[PDB]
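Q: The following block contains the structure, expressed as structure tokens.
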Amino acid sequence: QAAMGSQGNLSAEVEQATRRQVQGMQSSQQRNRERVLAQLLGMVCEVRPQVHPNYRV
Amino acid sequence: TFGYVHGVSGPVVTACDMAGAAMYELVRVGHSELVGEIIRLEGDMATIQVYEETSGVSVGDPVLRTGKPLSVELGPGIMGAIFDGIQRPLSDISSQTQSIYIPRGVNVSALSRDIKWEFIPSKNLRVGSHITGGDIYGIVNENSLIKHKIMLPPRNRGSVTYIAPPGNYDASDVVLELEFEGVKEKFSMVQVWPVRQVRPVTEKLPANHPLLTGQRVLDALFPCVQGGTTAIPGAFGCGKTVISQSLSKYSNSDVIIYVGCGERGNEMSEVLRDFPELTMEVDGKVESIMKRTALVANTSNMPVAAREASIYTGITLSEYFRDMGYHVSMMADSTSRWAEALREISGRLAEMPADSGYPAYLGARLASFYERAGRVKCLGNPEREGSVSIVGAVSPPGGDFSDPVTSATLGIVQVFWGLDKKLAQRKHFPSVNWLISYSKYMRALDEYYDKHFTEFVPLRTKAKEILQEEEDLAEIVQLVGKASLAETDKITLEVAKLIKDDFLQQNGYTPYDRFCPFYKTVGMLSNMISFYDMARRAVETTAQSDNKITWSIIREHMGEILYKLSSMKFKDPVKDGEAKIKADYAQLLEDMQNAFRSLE
Amino acid sequence: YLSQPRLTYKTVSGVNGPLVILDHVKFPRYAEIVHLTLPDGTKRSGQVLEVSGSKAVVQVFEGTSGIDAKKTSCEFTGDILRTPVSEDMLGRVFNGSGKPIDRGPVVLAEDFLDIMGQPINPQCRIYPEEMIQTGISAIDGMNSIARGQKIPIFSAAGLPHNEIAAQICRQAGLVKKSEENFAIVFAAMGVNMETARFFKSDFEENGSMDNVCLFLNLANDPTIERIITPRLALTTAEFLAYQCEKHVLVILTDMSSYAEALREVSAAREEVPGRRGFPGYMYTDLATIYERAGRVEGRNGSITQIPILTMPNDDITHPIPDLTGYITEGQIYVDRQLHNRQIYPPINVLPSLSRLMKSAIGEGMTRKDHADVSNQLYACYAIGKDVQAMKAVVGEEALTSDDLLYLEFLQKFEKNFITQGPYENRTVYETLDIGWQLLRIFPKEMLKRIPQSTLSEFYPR
């Protein structure tokens, strides 16, 4: 019985910790996700035509 | 001038549009310009064995052609460096990349073109005098141990027009120039030489000098000549590579060349870590043995076909130093890996296997590879005298000795040594079988051994007789329980046990016996044979007349003496001068005599 | 960076066994990876093996089944197989192909590395000489395993090799005495799931699941992905060693299944056979699996391998044990006879051998009398076995005092030295003392493998 009580206590503690880290990760995301998706759009905009390197006629 | 890829299958690449082709002509393939060699041609098509793993070549890739076959570079700076199968100096790559990986097919020069070296002229050659190919004209000092010598390459002669004066010059700096018909042609200190072509010689010569062997065994029992051929087949576990290390470490030769065929980089790790530590002197100052050794590393992770090349480059290097007028002992490790690689290139090229899956021409190839050896007379006015010996290592497929490769190596070689699994299981280092092993050079060395030592034959004959008698009586005593045995049998088997556990057993890693000289070995064997003979005559006479000397009572009398005869190997010759050693041997001999007189 | 739109061809000109041929393929890329869309929609995968002209043979990882020459499609990547690596993968579980098993996500892959890897520069190698603390007397003292080495264990069916693996991964340490820990890596090779469950449970018993990179593969799964799994695990080990400065205890299991799968692939490809019908390049393949280990300059990390294997029919000359012995330095060879004698840990001490005594032991590391003690013990055990064989027929009456002494020494050796138990970690010093106590039965005279100085120094106690 004491073991299950302590297990509940520790589960609550680690749940609080995990929520704290979740807050940290979402803060890290919102820091620069806009610049990141801007970089993604800059990348996908390119086309760069190129024939196959060693094709010969 | 160029070709395009058509297909690939691991280490082989079929190509197209390559009508201008010749087998054994170097080539380059892909955007990584991996080096290769033509092996098959038909129509405009061809095939190339590639010396680098081929994940990264697709169809249609360029195929550049050159006009020269596989070749290597000879000159100063080679000594003390490490090379791979196709002659890349590992130090230069590690410096250039500053990384711990091999990039696929790097184009580095074999010999650095940025280090200057002092040069000495011939002192007897003047502008206008005539010279023939094979004549030394310059001396460069690679290090204090070896004075590199350069000679005019073959197929060259005529009267010189200019020689570089004494001074410091690099490889690019032209040094020599000759004309023979009216055409001037320059010559540098580096020599381009095809690998598959034998270097010409003047004439062949027999063996006269013994090749030094560190172990007491394989020197007083199964010796090898300085210039002969040896084989060391042995199953796994024994790790005969350590025997190869012992051979390279200590030897009366001048230059030692080790090559690797599909072993682990750890073997390299021991040898490279240890050789700088080891040091020895000959005529004065002491120098590390790394200055007198060259390495050709090739681990199994390397490409398959590269191994054949590696062996061929090894024999080429040893041949060049043979022309130098020296003695060079090489030991090649795991030739079975070469045989497997040849099997694999053939099987991928889809020929018809002859025996055990291996090709139909392994025997001739191995015979030709071993044939490049012997003691010969060089071709030059300074009239050098060169010599080369080979120590090939065989890896039985599972310890079975009926494999075709083992039979071929036995049929070609002159000296054969045996390794037994149970002896290595005994921790009986080294595991010489002394039953199937034989040599064919004792007769040639008899002249030397008589001229210089004047007593080895009775010792050898009696030792062989004792070993044969013990081998005969082993299973006999097993199957009769040592019950009805004469005293002669007991003395024979126990002295044989003494010879086995003292004279044959030799831990080459304990400091006091890392190396043993010939004089100490013959002293040991003299002491043992004298003990055996005196015991034999004593027991014979006493049994004949009365009061038979059984083994138990003589053993009680001489337990102390046989204990000293067992512990006498504890000498440490580096800490013990030869004079003191022979004095102690005479002292033990007279002790044994005194005890035998005390009995009778 | 590859800005090239992908391709897909439907020209399937045939199927034979686990192989598929694609005609009209444009500019094949050798050693490629392709994906296959079955008509019902199931996904499949493979790698291109051979290319010639406008044809491309391709082997399928999960096996040929249901493929239709007119309906299926195949699309081309243009790059060799590259696997996702990640340091956060520790504490996770995946199948052979790498997909999650525990309802975990697609791993966020710190880099993409070559599955085939790359060799290591020779000159960029440093020899390892640090002795590992295993806690087994038969290893520490006799066949001591050092860092940067790859000793396997030769075991047969029914032997307790799994418990030996458990002990060696649990009681790992350092003989030379900050904190230490070993990043376990393990991949199954089609073994029955009961052993997998036992290993999982023991790994929670260790209490460090956060350092357990685990992979799985069961017998019922397709056979041919077993060719891929160990290479992926080794790539992970490379990433965790030479990029994160960590020590990794890589361990495998059941290489016989790997050999069998490679054999089946080779038979499908009708290459030139060898001994017992095995492939010729099985040796080079095993070399690419094993020689990826050690430690290099500029890095404090290291790679240790324990690739335990099955040993059919208990035959030492069977090709797989032979070739594994050649490619490696050491061996253990757990014994069936000892396990039938009801003794644990049942490791035969004689056939075992370790080649790292040359630098792992000696003065300044453990002692100035380790090597001669071990040599004397080996010699005494071997001669004890020989006199036991002699006694098996001759009878005790005709023997001598030396024979009885050797038999008693053998009895003491087996009852005390080998008997170690399941959870009793023992130090090097205790094993040396135990060996000296065992050796004390013989008087000093007959000890022919000890120098005079050490014998005078240590024996009289």
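To match Swiss-Prot, the residue numbers of chain B are left as they are there, and the shown ones run 17-616.
Recorded method for this deposit: electron microscopy, 4.3 Å.
Here the Cβ of each residue, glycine as well, is placed from N, Cα and C on the backbone.
Per Swiss-Prot, the features are:
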BINDING   B:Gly250, B:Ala251, B:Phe252, B:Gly253, B:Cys254, B:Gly255, B:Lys256, B:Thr257  ATP binding site
MUTAGEN   B:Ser384 to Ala  Significant loss in AMPK-mediated phosphorylation
MUTAGEN   B:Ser411 to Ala  Reduces the interaction with CRYAB and MTOR
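Any idea what these are sitting next to in the structure?
A: In the three-state DSSP reading, B:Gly255 (ATP binding site) counts as coil. Listed in sequence order, the same-chain residues six or more apart from B:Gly255 (ATP binding site) with CB atoms under 8 A from its CB number zero; the list is none.
Its own atom aside, the Cβ of B:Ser384 (mutagenesis position) has 13 Cβ atoms within 10 angstroms in the protein chains shown.
Classification of B:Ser411 (mutagenesis position) by DSSP places it in coil, neither helical nor stranded. Counting only same-chain residues at least 6 apart in sequence, those with a Cβ under 8 Å from the Cβ of B:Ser411 (mutagenesis position) are B:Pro249, B:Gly250, B:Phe252, B:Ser350, B:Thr351, B:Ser352, B:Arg353.
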Q: Which ones in the same chain are close to B:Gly253 (ATP binding site), with CB under 8 Å and 6+ residues apart in sequence?
A: B:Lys437, B:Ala440, B:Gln441
Q: List which of the recorded positions B:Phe252, B:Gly253, B:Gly255, B:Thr257, B:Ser384, B:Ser411 have a Cβ under 8 Å from any Cβ of chain C, in sequence order, or say none.
A: B:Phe252, B:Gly253, B:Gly255, B:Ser411
Q: Can you check what DSSP calls B:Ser384 (mutagenesis position), collapsed to helix, strand or coil?
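A: Assignment for B:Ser384 (mutagenesis position) reads helix.
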Q: According to DSSP, collapsed to three classes, what secondary structure does B:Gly250 (ATP binding site) have?
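A: For B:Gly250 (ATP binding site) - judged by DSSP and reduced to three states - the answer is coil.
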Q: Other residues near the ATP site, CB within 8 A of the CB centroid of B:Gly250, B:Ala251, B:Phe252, B:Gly253, B:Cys254, B:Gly255, B:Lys256, B:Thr257?
A: B:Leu435, B:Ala440
Q: CB neighbours of B:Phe252 (ATP binding site) within 10 A?
A: 23
Q: Starting from the Cβ of B:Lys256 (ATP binding site), draw a 10 Å sphere and report how many other Cβ atoms land inside it.
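A: A 10 Å sphere around the Cβ of B:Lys256 (ATP binding site) contains 22 other Cβ atoms.
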Q: Are there any residues in the same chain, six or more apart in sequence, whose C-beta is under 8 angstroms from the C-beta of B:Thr257 (ATP binding site), and if so which?
A: B:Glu279, B:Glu283, B:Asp349, B:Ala409
Q: Which whole-number value in Å describes the distance between the Cα atoms of B:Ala251 (ATP binding site) and B:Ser384 (mutagenesis position)?
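A: Rounded to the nearest whole number, the Cα-Cα distance is 25 Å.
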